[PDB]
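Notes for the one structure printed next.
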Amino acid sequence: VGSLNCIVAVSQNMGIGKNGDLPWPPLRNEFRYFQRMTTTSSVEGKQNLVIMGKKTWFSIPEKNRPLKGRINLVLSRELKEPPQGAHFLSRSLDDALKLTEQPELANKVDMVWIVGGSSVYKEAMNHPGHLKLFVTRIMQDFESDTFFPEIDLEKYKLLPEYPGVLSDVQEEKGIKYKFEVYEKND
Ligand SMILES: NC(=O)c1ccc[n+]([C@@H]2O[C@H](COP(=O)([O-])OP(=O)(O)OC[C@H]3O[C@@H](n4cnc5c(N)ncnc54)[C@H](OP(=O)(O)O)[C@@H]3O)[C@@H](O)[C@H]2O)c1
Ligand SMILES: CCc1nc(N)nc(N)c1OCCCOc1ccccc1C[C@H](C(=O)O)C(F)F
Ligand SMILES: [Cl-]
């Protein structure tokens, strides 16, 4: 099992969600970036694992559930079994990470990607060990009801470039944004 990563897109006012949707209109290449980063495995024969909260799972359209080409895991303390279309369910991020060491997943999983929402990012960002944060900075304010926690810059470094990630400003539908990658070796 490989690296532990978070990936998120966040508006200038720290928003990630609104009424079960994204706060901004759909940004095709931001979606394509999310898909490619979380699907691409560095190891032949293996897939990446995506971990997500329950609300994030249900915010994905049923046609795109589970996220194709990745092993999906949902976090919830209320559900008694993984939701329809999912095969894994854990009570906490720590439980999910321990699950990756059992044979059913250790043989299959390369990278682990936390894909939201708010409380999952919070638990992950404080988790000890090596962690990278792939943060898309959406350079506008959008009305949101779900937010990304502020990054502790005493713990993380901001990398000027990361392989395969363009460092220049992007623009779609009149909205500019930028891909950032943070790292800690805690
Ligand atoms: N912009 C982005 O990058 C991005 C990414 C993801 C989602 N989103 C948006 O954000 C919203 C969803 O995020 P959200 O923060 O509202 O919800 P969420 O974190 O996806 O789901 C929250 C629920 O998941 C369970 N849960 C979450 N963290 C847990 C943890 N660490 N351990 C155990 N259970 C945990 C709990 O369910 P139980 O009560 O059943 O225990 C909790 O009520 C939607 O609007 C979605 O569109 C945006
Ligand atoms: C692309 C957004 C994103 N961008 C970065 N950089 N990181 C993330 N974690 C992230 O959220 C991915 C999970 C939340 O998804 C959604 C939630 C509400 C509405 C639509 C989606 C996208 C769906 C999907 O995810 O496939 C669907 F289009 F299929
Ligand atoms: Cl921040």
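Note that chain A carries Swiss-Prot numbering, so the residues on display, from first to last, are 2-187.
Even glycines carry a Cβ here, placed using N, Cα and C.
In three-state terms derived from DSSP, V121 (NADP(+) binding site) belongs to a helical segment. Annotated NADP(+) binding site per Swiss-Prot: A10, 16-22, 55-57, 77-79, 117-124, in sequence order.
What Swiss-Prot records for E31, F32, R33, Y34, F35, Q36, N65, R71 is substrate binding site. Sequence-distant contacts of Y34 (substrate binding site), defined as residues of its own chain at least six apart whose C-beta falls under 8 angstroms from its C-beta, comprise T137, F180.
Taken from Swiss-Prot, the feature domain 'DHFR' applies to 4-185.
A sphere of 10 angstroms centred on the C-beta of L23 (mutagenesis position) encloses 21 other C-beta atoms. Here Swiss-Prot describes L23 to R as a published mutagenesis experiment; the accompanying note says: Strongly decreased affinity for methotrexate. Decreases catalytic rate constant 200-fold. Decreases affinity for NADP and dihydrofolate over 10-fold.
In the three-state DSSP classification, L23 (mutagenesis position) falls within coil. Looking at Swiss-Prot, you'll find the mutagenesis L23 to F, W or Y noted as follows: Decreases affinity for NADP and dihydrofolate over 10-fold.
According to Swiss-Prot, the mutagenesis experiment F32 to R carries the annotation: Reduces catalytic rate 5-fold. Reduces affinity for dihydrofolate 9-fold; when associated with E-36. For the recorded site, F32 (mutagenesis position), the DSSP three-state label reads helix. Other Cβ atoms within 10 Å of the Cβ of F32 (mutagenesis position), summed over all protein chains shown, number 13.
Cβ-based neighbour count (10 Å, all protein chains) for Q36 (mutagenesis position) stands at 15. Quoted from Swiss-Prot, the note on the mutagenesis of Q36 to K is: Increases affinity for dihydrofolate about 3-fold. Reduces affinity for NADPH about 3-fold.
Among the mutagenesis results in Swiss-Prot, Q36 to S has the note: Increases affinity for dihydrofolate about 2-fold. No effect on affinity for NADPH. The residue drawn here is the original one.
Per Swiss-Prot, mutagenesis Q36 to E is noted as: Reduces catalytic rate 2-fold. Reduces affinity for dihydrofolate 9-fold; when associated with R-32.
One mutagenesis experiment catalogued in Swiss-Prot, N65 to F, is accompanied by this note: Increases affinity for dihydrofolate about 3-fold. No effect on affinity for NADPH. Taken residue by residue with DSSP, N65 (mutagenesis position) is part of a helix.
Quoted from Swiss-Prot, the note attached to the mutagenesis of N65 to S states: Increases affinity for dihydrofolate about 15-fold. No effect on affinity for NADPH. Non-local neighbourhood of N65 (mutagenesis position): empty, since no residue in the same chain at least six residues away has a C-beta under 8 Å from its C-beta.
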Pairwise C-alpha maximum, in angstrom, for the residues (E31, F32, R33, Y34, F35, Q36, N65, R71) that bind substrate according to the record: 18
Nonlocal neighbours by CB distance (under 8 Å) for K56 (NADP(+) binding site), same chain, sequence gap 6 or more: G21, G118
Cβ contacts of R78 (NADP(+) binding site) (under 8 Å, same chain, 6 or more positions away): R92, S93
Spatially closest candidate among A10, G18, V121, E124, the listed binding-site residues, to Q36 (mutagenesis position) (Cα to Cα): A10
Number of Cβ atoms other than its own within 10 Å, given for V121 (NADP(+) binding site): 22
Proximal but sequence-remote residues of the same chain as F35 (substrate binding site) (Cβ under 8 Å, at least 6 apart): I8, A10, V116
